[PDB]
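Since the structure comes first, as structure tokens, the remarks are kept for the end.
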Amino acid sequence: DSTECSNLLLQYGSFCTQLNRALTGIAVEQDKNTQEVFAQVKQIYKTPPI
Amino acid sequence: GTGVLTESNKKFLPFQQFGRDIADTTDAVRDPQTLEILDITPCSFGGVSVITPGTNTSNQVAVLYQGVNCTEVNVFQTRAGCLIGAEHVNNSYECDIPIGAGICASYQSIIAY
Amino acid sequence: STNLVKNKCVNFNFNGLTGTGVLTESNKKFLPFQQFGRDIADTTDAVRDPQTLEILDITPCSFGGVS
Amino acid sequence: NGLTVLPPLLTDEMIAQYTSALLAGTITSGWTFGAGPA
Amino acid sequence: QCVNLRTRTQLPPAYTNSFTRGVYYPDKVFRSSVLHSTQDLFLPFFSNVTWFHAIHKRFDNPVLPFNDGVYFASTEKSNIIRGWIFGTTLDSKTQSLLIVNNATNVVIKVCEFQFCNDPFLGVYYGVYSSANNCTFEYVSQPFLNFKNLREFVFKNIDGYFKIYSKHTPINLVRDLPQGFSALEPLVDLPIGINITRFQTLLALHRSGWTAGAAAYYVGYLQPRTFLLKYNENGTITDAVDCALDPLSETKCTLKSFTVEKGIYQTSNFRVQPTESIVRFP
Amino acid sequence: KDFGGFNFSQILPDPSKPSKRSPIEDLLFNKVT
Amino acid sequence: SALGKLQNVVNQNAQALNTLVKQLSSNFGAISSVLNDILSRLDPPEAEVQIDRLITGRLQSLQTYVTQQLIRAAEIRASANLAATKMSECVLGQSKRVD
Amino acid sequence: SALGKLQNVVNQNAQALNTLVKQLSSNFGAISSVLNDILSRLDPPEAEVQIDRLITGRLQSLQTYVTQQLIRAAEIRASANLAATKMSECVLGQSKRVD
Ligand SMILES: *[C@@H]1O[C@H](CO)[C@@H](O[C@@H]2O[C@H](CO)[C@@H](O)[C@H](O)[C@H]2NC(C)=O)[C@H](O)[C@H]1NC(C)=O
Ligand SMILES: *[C@@H]1O[C@H](CO)[C@@H](O[C@@H]2O[C@H](CO)[C@@H](O)[C@H](O)[C@H]2NC(C)=O)[C@H](O)[C@H]1NC(C)=O
Ligand SMILES: *[C@@H]1O[C@H](CO)[C@@H](O)[C@H](O)[C@H]1NC(C)=O
Ligand SMILES: *[C@@H]1O[C@H](CO)[C@@H](O)[C@H](O)[C@H]1NC(C)=O
Ligand SMILES: *[C@@H]1O[C@H](CO)[C@@H](O)[C@H](O)[C@H]1NC(C)=O
Ligand SMILES: *[C@@H]1O[C@H](CO)[C@@H](O)[C@H](O)[C@H]1NC(C)=O
Ligand SMILES: *[C@@H]1O[C@H](CO)[C@@H](O)[C@H](O)[C@H]1NC(C)=O
């Protein structure tokens, strides 16, 4: 919550944007991986009762 | 520090004053005047995400506050966070805009399902 | 204010803005108040001459790998 | 300290449902459901 | 010479919407086909802008606080509005800036004027009584149904007083037109004095006196970021207020005027500390 | 191009085009900016 | 130890988070690791230098953490692609590939 | 959105290059981001400190860019190996592998 620290941090540029973008890419990549592995059928099949 | 003070169920020994968690952050503190224990929860912080369709179709937007309960900010509470501006419907459709925790959003106004 | 040369890689000093670049004629029609020019990457690629009201493009001096 | 954990898009019950659908397809239909209609 | 005007009719000042007006060029840099983000003193989109009228009996000349910057809009015909007065105390104790345009030439002066309580100009069909210490003079070109829209932005940063101006041919009868018009910087003035309060100058018509039909709007600037769009000719055609609504915030974050369908991370929400608590033994 | 009724014009190179590309390939190069 | 691969991934992620949080406690050559103490104890000309040292140390830690997160993301993506291949070829059909 | 996969690669490469050039405009705590301004405005004893700050900031930016490029190059190499496998097994022969 330090204003002075943020003001000094702004001098270094878009490092924070790069790190957030990379983490966002990893986060969407995990969901894409789960879709690729498990969501390979578009019909939800069910077993017969007997 | 900065935080939210709540009543604690901890059993601090008499010498002990402030409590630290696994990560060595102060999660509990004892008041020096009345000897009671208070948990220090970190203040609510989260990402603000804007859910929108294309600008060609519409200009309506919804906002998602990630990991923030709806009572500290068309209001719908999801596990992913608080969603403002999208109406919740009981019907299930295919995922158009992913929100998280099984919740997706679409435009038909913006609906969440 | 010395004479202005074009189509050569020179050290330019336009109103205290210094650098090294090839100064060529420009097709950009500047507004009367604007003096400098920037690209997408916030680098000065256009300038207006103070002596004569004309616009010049600054192409960077030739560089490349030698293999 | 600024760290947040985003929930997964597919919950555990939905992933279990996907596995159940795959199991039902491979038991009742063999490999036919993977290449077209079950 | 000073004259008290005692024939005014009491009425509260009006308010209206700023729409997408008040935009100016942040710097002297030409940009082509690019989107540029600037953090400057800007007027918010769709803000509450104060409306004053000159009609006959209304003669609106109050003295307003300057704040951090001033947007002045003028729906004008027949050139009633002639200039402005800037200063702190508006007397000989401090130093004041005077901008006037009479029938012939535009005069800018920095003097210690003994201003009238009600200063005005007059045309037949009196601004100050004295000027003792004058430190700067500048003579310039003529700046000037309602037919003309005159938009000005005044800023006082680092002792430099920036005047941004734009003239628009309009045909709207009463309120501000809805549209986009970028204000070109007109005068960069080296004054280096304190300005906290201003007052505009009107012109009377004598046949007592009659006030010509005119309307002006006063808005205040706040520090914010705008996303400016530059066309192929380097003229600002559109702008986005990053703090107005979440859609424009998304546009500002993605640096594009068109946003595709999806979810986009735009900001961080932190609950601010409401109080401070100290507990000692 | 006697292939027993099979048509491959959309995937074979076009002699009329200077780039010697197929219509599908030409479309792919047009759609990437 | 049957489920070691998942536990390894969970342990690595938790350990990386714990290390990243733990790195805040390091002063990186400054007088203190707490920003409030530096801001309340020193004048801005030297407090700026101390905050700068803290910023560069924390930024280096965060960049390092992001770098290993990306490398682990690549490894998990490769494993997920392999898992998708096994799901397509072993579950949805009969595979003639040995082992 | 048919050709999104190529477009993402092109956009990521262009964005990385754009960010790398944008990093030159940051002073990294120095008085200015321009070397010529520092050389013309200050004596060499303080100029060495200012260029040292600019050099370390730009070097960190370039190292970050090279690391991101290496990770993306590894991902593209994996995709290219997959594409070569598809070219050998789907185009040059008939594959029994499901999906
Ligand atoms: C017009 O009215 C104003 C307001 O009453 C007059 O200003 C006053 O002038 C006297 C001069 O002796 C001062 O003592 C007062 O303090 C002034 N009042 C304010 C509010 O500043 C002004 O002089 C009048 N004009 C003329 C020509 O008499
Ligand atoms: C193979 O397909 C192509 C394109 O689908 C056919 O070319 C078309 O021919 C008809 C009449 O012959 C024209 O009206 C169309 O304009 C042609 N289309 C194009 C894209 O050129 C072609 O005739 C088909 N058969 C053979 C044997 O090539
Ligand atoms: C503008 O402000 C006035 C009072 O200052 C208020 O009555 C009016 O409703 C405001 N307009 C808007 C659009 O908020
Ligand atoms: C400017 O004037 C106002 C009031 O007239 C005063 O409060 C402020 O301190 C002055 N600022 C300077 C820099 O003189
Ligand atoms: C306008 O003002 C200037 C300076 O105050 C003066 O020299 C000029 O004569 C004025 N014009 C008229 C028509 O009085
Ligand atoms: C300002 O004017 C007054 C009265 O004319 C004079 O006494 C004073 O010295 C002047 N100040 C300056 C700086 O000229
Ligand atoms: C740019 O200028 C040219 C003439 O030089 C004109 O034809 C074109 O319409 C202008 N573009 C815009 C967006 O006004």
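To match Swiss-Prot, the residue numbers of chain H are left as they are there, and the shown ones run 943-1041.
We read in the header that electron microscopy, 3.3 Å was used to get this structure.
Every residue gets a Cβ built from N, Cα and C, even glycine.
Within the same chain, residues at least six positions away from H:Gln954 (variant position) with a Cβ under 8 Å of its Cβ are H:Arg1014. Under DSSP, H:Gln954 (variant position) is assigned to a helix (H, G or I) in the three-state scheme. Swiss-Prot gives this note for the natural variant H:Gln954 to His: In strain: Omicron/BA.1, Omicron/BA.2, Omicron/BA.2.12.1, Omicron/BA.2.75, Omicron/BA.4, Omicron/BA.5, Omicron/BQ.1.1, Omicron/XBB.1.5, Omicron/EG.5.1.
Under its natural variant entries, Swiss-Prot includes H:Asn969 to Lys with the note: In strain: Omicron/BA.1, Omicron/BA.2, Omicron/BA.2.12.1, Omicron/BA.2.75, Omicron/BA.4, Omicron/BA.5, Omicron/BQ.1.1, Omicron/XBB.1.5, Omicron/EG.5.1. Mapped onto three states, the DSSP output places H:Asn969 (variant position) in coil.
For the natural variant H:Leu981 to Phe, the note given in Swiss-Prot is In strain: Omicron/BA.1. Annotation for H:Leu981 (variant position): same-chain Cβ neighbours under 8 Å, separated by at least 6 residues, are H:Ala989.
Cβ neighbour count for H:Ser982 (variant position): 11 (other Cβ atoms within 10 Å of its Cβ, all protein chains included). Quoting Swiss-Prot on the natural variant H:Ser982 to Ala: In strain: Alpha/B.1.1.7.
Sequence-distant contacts of H:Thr1027 (variant position), defined as residues of its own chain at least six apart whose C-beta falls under 8 angstroms from its C-beta, are absent. One natural variant named in Swiss-Prot is H:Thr1027 to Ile, and its note says In strain: Gamma/P.1.
Checking the variant positions H:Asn969, H:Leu981, H:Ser982, H:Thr1027 against chain A with a Cβ-Cβ cut-off under 8 Å leaves H:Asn969, in sequence order.
Counting only residues at least six positions away in the same chain, the Cβ atoms of H:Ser975, H:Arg995, H:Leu996, H:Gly999 sit under 8 Å from the Cβ of H:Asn969 (variant position).
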